[PDB]
Amino acid sequence: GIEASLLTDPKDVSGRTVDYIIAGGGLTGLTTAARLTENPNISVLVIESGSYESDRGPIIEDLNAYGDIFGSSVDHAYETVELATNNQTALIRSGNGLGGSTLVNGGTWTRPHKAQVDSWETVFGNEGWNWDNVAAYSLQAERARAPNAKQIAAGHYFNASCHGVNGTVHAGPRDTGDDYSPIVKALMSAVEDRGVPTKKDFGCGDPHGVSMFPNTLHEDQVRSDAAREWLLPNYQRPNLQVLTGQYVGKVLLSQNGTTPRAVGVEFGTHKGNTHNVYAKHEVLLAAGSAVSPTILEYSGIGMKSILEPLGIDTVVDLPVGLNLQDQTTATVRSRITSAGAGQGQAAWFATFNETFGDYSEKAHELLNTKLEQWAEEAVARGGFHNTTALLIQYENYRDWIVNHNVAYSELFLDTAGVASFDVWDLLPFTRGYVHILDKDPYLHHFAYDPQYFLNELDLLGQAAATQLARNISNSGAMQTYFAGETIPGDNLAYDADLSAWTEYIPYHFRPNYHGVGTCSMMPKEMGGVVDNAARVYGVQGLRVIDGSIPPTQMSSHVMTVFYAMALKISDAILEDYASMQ
Ligand SMILES: *[C@@H]1O[C@H](CO)[C@@H](O[C@@H]2O[C@H](CO)[C@@H](O[C@@H]3O[C@H](CO)[C@@H](O)[C@H](O[C@H]4O[C@H](CO)[C@@H](O)[C@H](O)[C@@H]4O[C@H]4O[C@H](CO)[C@@H](O)[C@H](O)[C@@H]4O)[C@@H]3O)[C@H](O)[C@H]2NC(C)=O)[C@H](O)[C@H]1NC(C)=O
Ligand SMILES: Cc1cc2nc3c(=O)[nH]c(=O)nc-3n(C[C@H](O)[C@H](O)[C@H](O)COP(=O)(O)OP(=O)(O)OC[C@H]3O[C@@H](n4cnc5c(N)ncnc54)[C@H](O)[C@@H]3O)c2cc1C
Ligand SMILES: *[C@@H]1O[C@H](CO)[C@@H](O)[C@H](O)[C@H]1NC(C)=O
Ligand SMILES: *[C@@H]1O[C@H](CO)[C@@H](O)[C@H](O)[C@H]1NC(C)=O
Ligand SMILES: *[C@@H]1O[C@H](CO)[C@@H](O)[C@H](O)[C@H]1NC(C)=O
Ligand SMILES: [Cl-]
């Protein structure tokens, strides 16, 4: 089977050459490995730090066991710096194993707003990166199943035109076999009373209102992790090889002309016992947004101000590691009446005004007047290097909010015995960074600082959205099932105002684990690290193809876009392979 095909001994790859080396066998890495090896003449070696976990059992295969895997060897649990908002560190859950974070994630399958993806082309100068093109690649990746009568009665709505049905990633309604809770439709009724839309298909380009959604699982409810979907059907390909249990430490560079060329990578688990493997065509970094930028820095690609003090020569100076954008998540949970029993998840993608309510006027005033100041402050905190360029991102977010009315926060509902909301501001203005703190890749000594709540609108927005979750939990039809709040519960007065929520939130939040931007895909002039074909500026044969590259956040869960991104970049890689024969 697959396990016997996987390589574990470095001696089996040391010194060899393949066409492409992919660092990281996660979502983007395995999608790309599969796409590239469709041509039998193209060889790929994936180097993954973890191992095969897809058939371990329910802890991985059952989406309802979500979170049980945290703290295990399948969770990297990257620790942040001591955060300024609360003087505590936080853990960034991140999958360690073939499939990456798709082994441990919530399985939510939704897409962002058309205007958000269109701006990657119109504002971030990435030719061809627009909604129509990216969505086509997303549907190509997708193998969706329409909901049945029971699922539709629970609240599902599926527009076939917005989904691929002959792709690779199996997606369909989560259905534990139990009755669906009426609380999903109660939330829909409660927001309908406020004039908010419901049941829009969140795969169509307008994620607004309250809807249910597909999940990444097969009909039999087994998790559709990226290894199960992209590696398990293809592992017998002789041109596709996978080394497990090893970390890529750095990219090996050779230079005989005006630009360095990536010729391979160094890998291992500890300093002093490393090996190299080589790429005839290209090295592709797919180790995740917390790691790919560090691999570049360990290689001499990053800011001299960061590298020089660590004893690393700066081969290519780029703002690697800046522009980190992750969201903050808080919880409101309530006990329910027995009539609310049953399974079901849904989410409210709430606009800026839906989020802020009566505070909308004040929040809009901040958005209209503080952008330059906020940009200067984020740059001074080291979250970005160029104020003028950061202001472009801020003006883009303001445009999304004011002129497109895109969803600003997400209130994610879980039922199954309670009414629980995990809530996050989708569009943070704060910008953080990740930088290595030592030259030894295998020490894994780094400073990962998302700078949560260091921008005032992010704190106000999170507080408003979380207060909204409490409000809606006891509004309209939701009152039918409400049986008392349990979180915050005693920890925050039930009648708390917005100011009280802003004081509470820094001590009751978790990272959302949607970090993007550390190797941003935008022009070098704007602070970018990679071009529109994911190529690292000024380096031959080196690309970053994972969550490090989106230059902005999006009003959605990211898998639909990341699968699309990997297929789109794979086409660019194949075009270069075809022309360079
Ligand atoms: C994370 O941790 C850091 C620390 O590592 C925090 O940053 C420090 O924050 C503290 C405040 O909590 C701050 O200390 C104050 O400095 C002020 C001057 O800049 C002082 O005015 C103040 O002293 C008064 O309050 C103290 C606390 O009760 C008293 O012990 C002290 O005697 C002072 O009170 C007096 O005031 C009058 C003066 O008019 C005097 O006549 C009387 O004696 C009266 O009693 C504090 O010492 C630090 O400057 C911050 N920085 C550092 C490096 O320590 C940060 O806030 C934390 N963040 C979070 C989110 O928790
Ligand atoms: C807890 C959690 C819940 C989530 N829920 C959802 C959800 O419901 N819906 C959704 O759409 N998205 C969700 N996501 C996000 C989504 O899973 C990730 O954004 C996506 O998997 C990122 O893909 P990637 O290719 O960038 O990185 P990953 O999938 O993280 O893969 C990177 C891979 O690199 C490996 N690696 C790390 N360092 C090295 C190294 N030095 N050398 C070699 N390999 C290395 C890792 O082990 C990993 O397998 C969630 C994420 C988390 C953490
Ligand atoms: C479904 O898709 C069709 C075809 O694009 C479109 O005409 C229709 O408006 C869509 N309806 C909804 C509710 O998404
Ligand atoms: C949001 O509220 C502001 C302030 O009242 C108002 O000017 C604006 O038109 C509202 N936007 C939307 C989309 O309702
Ligand atoms: C700063 O960013 C602006 C806007 O993108 C750009 O025009 C300018 O060249 C940048 N300057 C530097 C020194 O990076
Ligand atoms: Cl299926």
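Numbering, chain A: per Swiss-Prot, residues 25-605 in sequence.
Including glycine, each Cβ sits where the backbone N, Cα and C put it.
Here is what Swiss-Prot records for this protein:
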- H538: active site, proton acceptor (ACT_SITE)
- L51, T52, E72, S125, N129, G130, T132, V272, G571, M583: FAD binding site (BINDING)
- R559, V560: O2 binding site (BINDING)
- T32 to K: Stabilizes the enzyme structure by the introduction of new hydrogen salt bridge interaction (MUTAGEN)
- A58 to M: Fills the deeply buried cavity in the vicinity of the FAD binding site, making the binding state more stable and thus contributing to stability (MUTAGEN)
- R167 to N: Stabilizes the enzyme structure by the introduction of new hydrogen bonding (MUTAGEN)
- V442 to G: Optimizes the charge-charge interactions at the surface of the protein 3D-structure (MUTAGEN)
- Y531 to E: Increases significantly the enzyme's thermal stability by introducing a new salt bridge near the interphase of the dimeric protein structure; when associated with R-112 (MUTAGEN)
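Structure with Swiss-Prot features highlighted.
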{"residue": "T32", "record": "mutagenesis position", "DSSP (3 states)": "coil"}
{"residue": "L51", "record": "FAD binding site", "DSSP (3 states)": "helix"}
{"residue": "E72", "record": "FAD binding site", "DSSP (3 states)": "coil"}
{"residue": "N129", "record": "FAD binding site", "DSSP (3 states)": "coil"}
{"residue": "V442", "record": "mutagenesis position", "DSSP (3 states)": "strand"}
{"residue": "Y531", "record": "mutagenesis position", "DSSP (3 states)": "helix"}
{"residue": "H538", "record": "active site, proton acceptor", "DSSP (3 states)": "coil"}
{"residue": "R559", "record": "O2 binding site", "DSSP (3 states)": "strand"}
Going by DSSP, give the three-state secondary structure for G571 (FAD binding site). coil
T132 (FAD binding site) versus the residue listed as 'active site, proton acceptor' - Cα distance in angstrom: 13
For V442 (mutagenesis position), what is the tally of other C-beta atoms lying within 10 angstroms of its C-beta? 17
Can you tell which of the recorded positions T32, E72, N129, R559, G571 lies nearest to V442 (mutagenesis position) in space, using Cα positions? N129
What Cα-Cα separation, expressed in whole Å, is found between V560 (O2 binding site) and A58 (mutagenesis position)? 22
Measuring Cα to Cα across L51, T52, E72, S125, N129, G130, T132, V272, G571, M583, which the record gives as the FAD binders, how far apart are the two most distant ones in Å? 29
Measure from the Cα of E72 (FAD binding site) to the Cα of every one of the mutagenesis positions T32, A58, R167, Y531, then give the nearest. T32
Ligand 2 is in the model; which of the mutagenesis positions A58, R167, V442, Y531 have a C-beta less than 6 angstroms from one of its atoms? none
Within a 10 Å radius of its Cβ, which of these recorded positions (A58, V560) has the fewest neighbouring Cβ atoms? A58
Can you tell which of the recorded positions (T32, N129, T132) has the fewest other C-beta atoms within 10 angstroms of its C-beta? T32
Cα distance (Å, whole number) from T32 (mutagenesis position) to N129 (FAD binding site): 26
